[PDB]
Amino acid sequence: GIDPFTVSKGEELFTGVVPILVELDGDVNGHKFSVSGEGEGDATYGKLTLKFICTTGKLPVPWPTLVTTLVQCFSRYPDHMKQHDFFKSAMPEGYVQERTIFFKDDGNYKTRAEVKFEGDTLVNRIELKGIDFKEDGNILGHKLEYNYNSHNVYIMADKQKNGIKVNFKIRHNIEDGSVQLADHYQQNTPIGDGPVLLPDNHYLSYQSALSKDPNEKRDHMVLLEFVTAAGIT
């Protein structure tokens, strides 16, 4: 565990506005890229405000496909559900979050991230690997709209990993009015060896809005997001 004294533990670290730093290195069908992100989260309200920049030039996949990859510790857990907040309970030492995201009739992303505090800053460091994509598909062919939908994210305990398993589906809007499904399988494990909250089944409700910074000339994405735990009582 940590130093007992460690001024703040788990939930205590998220009572106020916390700065966020996101770092992603990716490789999709050999198209290599990096993204950095910065902003803050206010878990009391489930609120995230973040700006992401492709630091290597043009992003070789659509921004919306990276949203789920690019800090569920910022979810607003109702008081009556506080005993189910795995994500906060793993802090400050943090957790590893792993996903496989299947893009229907296209390739897959496999992601590994470590989410933890570095001082006052909540850091999400991510490696993304994408294979089996079509060069002319909705992803490498850039055929997705720059927008996002609301979703529910379904959580259950994985007692064998002292962690959780998570799953959900994202539907990205295609420019022709159709829909590109991205099925998400996820697992999270604590980095530290201390006790974590292993939750009953529940879900997080998401709202996400994407926009552009009128003064930003690099390839980028502005994200406003609200996340709320629900499903128990």
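Residue 1 is the first one shown; counting continues down the chain.
Header lists the method as X-ray crystallography, 1.9 Å.
A Cβ is built for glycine as well, from the same backbone N, Cα and C atoms used for every other residue.
What Swiss-Prot says about this one:
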- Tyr148 to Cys (Swiss-Prot position 145): In mut1.9; shifts fluorescence lifetime from 3.03 to 2.74 ns (MUTAGEN)
- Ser150 to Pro (Swiss-Prot position 147): Increases fluorescence at warmer temperatures such as 37 degrees Celsius (MUTAGEN)
- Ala209 to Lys (Swiss-Prot position 206): Abolishes the tendency to dimerize and leads to monomeric fluorescent proteins (MUTAGEN)
- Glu225 to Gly (Swiss-Prot position 222): Suppresses the 399 nm excitation peak, leaving only the longer wavelength peak at 475 nm (MUTAGEN)
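Within its own chain, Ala209 (mutagenesis position) has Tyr148, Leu223, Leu224, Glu225 as residues 6 or more apart in sequence whose C-beta sits under 8 angstroms from its own. Long-range Cβ neighbours of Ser150 (mutagenesis position) (same chain, at least 6 residues apart, Cβ-Cβ under 8 Å): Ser205, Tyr206, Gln207, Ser208. Taking the Cβ of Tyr148 (mutagenesis position) as centre and 10 Å as the limit, one finds 21 other Cβ atoms among all the protein chains shown. Other C-beta atoms found within 10 angstroms of the C-beta of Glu225 (mutagenesis position) number 20, with every protein chain shown included.
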